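Structure first, commentary second.
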Amino acid sequence: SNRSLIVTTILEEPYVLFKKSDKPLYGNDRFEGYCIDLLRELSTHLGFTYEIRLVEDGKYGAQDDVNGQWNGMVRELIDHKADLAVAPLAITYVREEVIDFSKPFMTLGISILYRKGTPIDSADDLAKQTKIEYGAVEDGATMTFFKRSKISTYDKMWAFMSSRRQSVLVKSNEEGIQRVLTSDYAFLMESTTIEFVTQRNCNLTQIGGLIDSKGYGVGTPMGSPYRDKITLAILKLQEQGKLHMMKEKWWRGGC
Amino acid sequence: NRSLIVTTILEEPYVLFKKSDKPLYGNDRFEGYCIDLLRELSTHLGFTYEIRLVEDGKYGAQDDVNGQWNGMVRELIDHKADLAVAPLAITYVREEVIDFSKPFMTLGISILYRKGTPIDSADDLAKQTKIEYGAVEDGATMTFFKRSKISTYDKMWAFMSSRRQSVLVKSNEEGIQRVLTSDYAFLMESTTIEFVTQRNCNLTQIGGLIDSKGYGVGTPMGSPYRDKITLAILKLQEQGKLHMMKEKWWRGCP
Ligand SMILES: N[C@@H](CCC(=O)O)C(=O)O
Ligand SMILES: N[C@@H](CCC(=O)O)C(=O)O
Ligand SMILES: [Cl-]
Ligand SMILES: [Cl-]
Ligand SMILES: [Cl-]
Ligand SMILES: [Cl-]
Ligand SMILES: [Cl-]
Ligand code: NA
Ligand code: NA
């Protein structure tokens, strides 16, 4: 029998979660969510077995500007510590330079999560002021977008986030949501995750539209033969609408 | 170094002939979103190119009897073009035989029709025959319907196939004209619908997106340009240059 593939992932509702149960669960049986359903479809169509492992450092992945090293799921793939990353992992220029991605299984963009009842309507409006703090997940794609942007509004926002980083950069989306709920703080968040959150907490809203456009893809080490195979499997699922059905299943609930 | 041969197809606002009273020659004949994209790719990757319209006028589909591809897809399979730079949908059946860059635009199939009617979805079309409907022959929309297992879309394919000589058309332009001049709904890509409805205030999109797909640059399978073009697209997207190009070419109605 062929070696089981090691699949790195990260906890992020409704993509990847621990199942609720009173008895202890083991192995792959611990996990559920959209990305777990996707993994299951990939494994049956491509004919592999797998072991799910949560990324050890708890990060998506960014490059350190001083020493040039990556972290997170991206680094696990670079180092061949995982065969695949099946997660809400954004396909980005800087990541595509060092790892391979399948074509996207979902498309999205950065937007803003905030409390209802405000005249703030856009990133421009946030950038012009400092009473309302704002931030993003540390060492993820949203942070990196702001750090690399040459657009004046976003450059200004990065200077603020960077100055205040110990307070405004958070370690998970969950922590960002709690900051929105417990302080005067707006969270720069991926739009598909905002959709999930605002359907379940009717005090919160999206502010403005999408700031960029990107996709989530399955990550592989650079050169992996699984990359193109997984692209084909994803495209075949899209011929029959099975990914939008999986999205409906995990985003169903609202406000 | 050798200029890459770029296959393309006329499709507003992606690729058009420039208007002028004097004759134009070579690459200078063309403009549009995809032409602006090609220029950016060529500067960033450092190649020169020659644009050639696909001779058969097709995007590309597989013949159900003899297994041959046509259109831009066939030009790439046969190594007659180095790149296809066009509103060319990335699809499973195409990806099996050619390579694509990652998407420069995302979209889905939807419906173009007149305003003011009770038709609100594909299901409403599928259950009747008074209002005819169709798609571009030998494109990705047609192929989606031909391959679909979903009952509504399978019923719609049976109708299109029965009525093909009348309801399958050779271009989006032809499909628009059928909507405007007969009781006909056109199954059309949503970014093209957005362009059309901004300029035909009696037309509208019906329902939402029927599927999810992207447009990518096509290459022959195994080409080294595929990954380089993906990186250049991704770099344009980290600065919002593609949405600005979209805005330039899409530019309304009361
Ligand atoms: N999905 C992101 C993390 C969340 C965010 O950056 O907003 C990533 O792939 O890095
Ligand atoms: N863009 C399509 C043609 C138009 C359509 O099929 O709606 C293709 O790549 O085949
Ligand atoms: Cl509000
Ligand atoms: Cl889908
Ligand atoms: Cl098949
Ligand atoms: Cl790819
Ligand atoms: Cl963009
Ligand atoms: Na790569
Ligand atoms: Na391919």
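Think of each number as a place in line: the chain as shown, counted from 1.
Technique stated in the header: X-ray crystallography, 1.2 Å.
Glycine residues also receive a Cβ, built from the backbone N, Cα and C atoms like all the rest.
These features come from Swiss-Prot:
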| type | residues | note |
| --- | --- | --- |
| BINDING | A:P88, A:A90, A:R95, A:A141, A:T142, A:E190 | L-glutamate binding site |
| MUTAGEN | A:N203 to Q (Swiss-Prot position 751) | Loss of glycosylation |
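A map of Swiss-Prot features onto the structure.
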residue : record                   : DSSP class
A:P88   : L-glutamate binding site : coil
A:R95   : L-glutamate binding site : helix
A:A141  : L-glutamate binding site : helix
A:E190  : L-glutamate binding site : strand
A:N203  : mutagenesis position     : coil
Proximity to chain B among binding-site residues A:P88, A:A90, A:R95, A:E190, where any Cβ pair is under 8 Å: none
Other CB atoms within 10 A, centred on A:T142 (L-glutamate binding site): 26
Residues that sit under 8 angstroms from A:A90 (L-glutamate binding site) by C-beta distance, when 6+ apart in the chain: A:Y60, A:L108, A:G140, A:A141, A:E190, A:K214, A:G215, A:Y216
Distant-in-sequence Cβ neighbours of A:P88 (L-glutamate binding site), under 8 Å, six or more positions away: A:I10, A:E12, A:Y15, A:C35, A:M106, A:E190, A:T192, A:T193, A:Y216
Non-site residues, in chain order, whose CB comes within 8 A of the mean position of the CB atoms of A:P88, A:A90, A:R95, A:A141, A:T142, A:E190 at L-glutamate: A:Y60, A:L89, A:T92, A:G140, A:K214, A:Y216
Packing count at A:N203 (mutagenesis position) (other Cβ atoms within 10 Å of its Cβ): 11
Residue pair A:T142 (L-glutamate binding site), A:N203 (mutagenesis position) - Cα distance, angstrom, rounded: 23
CB contacts for A:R95 (L-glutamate binding site) [other CB atoms within 10 A, all chains]: 26
Candidate with sparsest Cβ neighbourhood (10 Å radius) among A:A141, A:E190, the listed binding-site residues: A:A141
Distance [Cα-Cα, Å, rounded] between A:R95 (L-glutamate binding site) and A:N203 (mutagenesis position): 35
Taking residues A:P88, A:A90, A:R95, A:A141, A:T142, A:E190, which bind L-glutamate in the record, the widest Cα spacing (Å, whole number): 17
